[PDB]
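One structure is given below, encoded as structure tokens.
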Amino acid sequence: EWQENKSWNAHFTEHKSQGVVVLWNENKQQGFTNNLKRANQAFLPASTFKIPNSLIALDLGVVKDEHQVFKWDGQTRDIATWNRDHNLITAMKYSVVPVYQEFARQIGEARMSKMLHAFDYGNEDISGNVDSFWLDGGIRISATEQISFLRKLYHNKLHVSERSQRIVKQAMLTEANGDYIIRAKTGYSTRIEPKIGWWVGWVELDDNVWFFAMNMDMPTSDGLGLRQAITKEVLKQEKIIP
Ligand SMILES: O=C(O)c1cc(-c2ccc3ncccc3c2)cc(-c2ccc3cccnc3c2)c1
């Protein structure tokens, strides 16, 4: 069911990095990782939490649809793309934390906690501030747990409406060409050690889907592009993408 391929460690070592990639072949129901231990270690989800947060916000009507405009609150922040109006699509694309912090406040602790339990999401623990717990609270999730959650989303099996799941999968669209479609979400956790980058999602092919979840040590923001670059090198090595 599970196979360890340490040859992928070369892709981290080449960049003086360390991390884990987890792949799941949906047709064959087989998983692959370079590091079985780290594949099951739990980290803060950081902005990968925007996936469940979007689902919950949509299903509760906090977000009407993917066109609803969340106006900039006029507070200048140091990421220029955040100092502007957003909808669900652009808020996901630019990982707009303050938009999602307001979602969480409107969702509220009780409904957030119940929904994460229904999703079987990570350690399901929202201890901390309702508007920051995915950044510095008690919630934790492993790469294998990310894949379990994403597989449910892909199959519309989460306990929210089909509509909510379709909208979030639309909002996850990251790349598409004639060979594959990637729906995914990045994350960068810095408030609690170890600092890590995330990329989780899946690759749609004509006749299969490959789920992936990676995290890697990320001491500075300078290496954030390696999240996608390393993942894609693994995908290329395994002949999943050209
Ligand atoms: O994971 C990522 O790819 C990433 C993470 C962050 C991010 C995530 C969570 C945080 N939580 C608390 C405080 C600051 C946080 C910052 C920001 C950006 C980002 C987004 C839009 C940009 C547009 C232009 C230039 N650069 C940009 C950088 C990317």
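Residue numbering for chain A follows Swiss-Prot; the residues present correspond to positions 24-265, in that order.
Cβ coordinates come from backbone N, Cα and C, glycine included.
Copied from Swiss-Prot, the annotated features are:
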MUTAGEN   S70 to A  Does not alter thermal stability
MUTAGEN   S70 to G  Increases thermal stability. Abolishes hydrolysis of cephalothin and decreases catalytic efficiency about 60-fold with respect to ampicillin
ACT_SITE  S70  active site, acyl-ester intermediate
BINDING   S70, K73, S118, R250  beta-lactam binding site
MUTAGEN   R189 to A  No significant effect on catalytic efficiency with respect to ampicillin. Very little reduction in dimerization at neutral pH. Predominantly monomer at neutral pH; when associated with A-206. Slightly decreases thermal stability. Significantly decreases thermal stability; when associated with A-206
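A separation of roughly 15 Å, to the nearest angstrom, links the Cα atoms of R189 (mutagenesis position) and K73 (beta-lactam binding site). Highlighted here would be the recorded positions (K73, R189, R250) whose C-beta falls below 6 Å from ligand 1, but none qualifies. Counted over every protein chain shown, other Cβ atoms within 10 Å are most numerous around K73 among the recorded positions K73, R189, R250. The number of other Cβ atoms within 10 Å of the Cβ belonging to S118 (beta-lactam binding site), over all protein chains shown, comes to 19. The residues near the beta-lactam site, meaning same-chain residues not in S70, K73, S118, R250 whose C-beta sits within 8 angstroms of the mean position of the site's C-beta atoms, are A69, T71, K208, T209, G210, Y211, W221, in sequence order. When every Cα pair among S70, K73, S118, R250 is compared, the largest distance found for this beta-lactam site is 17 Å.
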